[PDB]
There are 6 protein chains.
Amino acid sequence: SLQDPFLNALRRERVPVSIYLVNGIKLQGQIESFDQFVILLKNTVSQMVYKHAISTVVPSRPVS
Amino acid sequence: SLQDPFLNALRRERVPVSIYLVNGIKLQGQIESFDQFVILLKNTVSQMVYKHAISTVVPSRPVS
Amino acid sequence: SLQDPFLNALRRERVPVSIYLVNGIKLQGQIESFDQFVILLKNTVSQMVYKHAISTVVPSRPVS
Amino acid sequence: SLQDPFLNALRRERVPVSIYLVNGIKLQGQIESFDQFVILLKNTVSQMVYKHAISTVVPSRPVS
Amino acid sequence: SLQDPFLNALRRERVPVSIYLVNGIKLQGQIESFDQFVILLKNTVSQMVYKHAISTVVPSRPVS
Amino acid sequence: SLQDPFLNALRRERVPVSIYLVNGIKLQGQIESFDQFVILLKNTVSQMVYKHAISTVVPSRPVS
């Protein structure tokens, strides 16, 4: 899988990301944690984001 | 899984949440119970929310 | 599962429900029968509702 | 399953149906045949309808 | 399955089709090839169409 | 499968593609890498695109 390495880096370097949902809605923050079903995104509070409703995950700066 | 621990806390502390559906529609209330397929949300009546139609689950205050 | 107990009660007490589809469209009537894939809803005619296109199931009065 | 009995009757009595897709779009005609994945609907030509994109199947008259 | 026979005929007789995506968007051309996940459609270039995002496949003339 | 050969060619010849998401949104760039779940697309930064939210993959020039 490539998801695990990719999300690991955003989580590890605490890189600010834009997650865009399948309806265009745009969420912003830092990936607190993830599992195969969900991604937890942190701003004021931790929200649970369902991967099945995610279209793309967009880092806000280049990530090694 | 992380869903189970996360939804357990909202259910246990009866934390008011905003569930946003895959079409932007915004539901509000308290998680009465959940299973892998569905989430029951309580306001005036208990409604059955299908997880596959959920985009994100947003607590209304920080949850341990 | 919780779906089976929940839909059983709406079907058994013939409780009028609003099923809202993943596109916001709102259907109304009584649950005639269900299986894991579909829900049959009755008004003038019986229509077949695919669960995968259901977002939430909303009873029109409290159900034990 | 209930789908098989339900779609069998529409196909067998050649009952005119409205299939509404997950985007609201409304298709009309008669069910030529079906399998678990798809439904063939007939008007001027036979079109292939993917069940995963179907929200509900609405007969145009009561069906035994 | 019925998909395989149906798509085989459109591909074999090089029948011009309209594929309508789950968002209403309408694509046109000829089916170059298919597998269970995807359909390749040809116009100026070959594009890869994901079946999960297809609502219906509409031939532009009757197909045996 | 046909996806693997098709995406391999876009990735190998570094062919500029338009990926259109299930909500019409149009993304552009080059396929950096892929796995069965996701496609990484490169412009200014590498973004993670979920295949389940992809409708079609459109090369910007004929690809052998």
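We number chain E the same way Swiss-Prot does; the residues here are 6-69, in that order.
Looking at the header, which is where the method is noted, we find X-ray crystallography, 2.3 Å.
Cβ from N, Cα, C; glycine included.
Taken verbatim from Swiss-Prot:
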- E:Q8 to A: No effect on Hfq condensate formation in both growing and late stationary phases (MUTAGEN)
- E:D9 to A: No effect on Hfq condensate formation in both growing and late stationary phases (MUTAGEN)
- E:9-68: domain 'Sm' (DOMAIN)
- E:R16 to A: Almost completely disrupts the ability of Hfq to form condensates in both growing and late stationary phases (MUTAGEN)
- E:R19 to A: Almost completely disrupts the ability of Hfq to form condensates in both growing and late stationary phases (MUTAGEN)
- E:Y25 to D: Almost completely disrupts the ability of Hfq to form condensates in both growing and late stationary phases (MUTAGEN)
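Structure with Swiss-Prot features highlighted.
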residue	record	Cβ contacts under 8 Å, 6 or more apart
E:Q8	mutagenesis position	none
E:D9	mutagenesis position	none
E:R16	mutagenesis position	E:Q35, E:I36, E:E37, E:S38, E:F39
E:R19	mutagenesis position	E:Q35
E:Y25	mutagenesis position	E:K31, E:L32, E:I59, E:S60, E:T61, E:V63
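Residue counts for the domain 'Sm' (E:9-68) under DSSP (helix as H, G, I; strand as E, B; rest coil) come to 12 helix, 30 strand, 18 coil.
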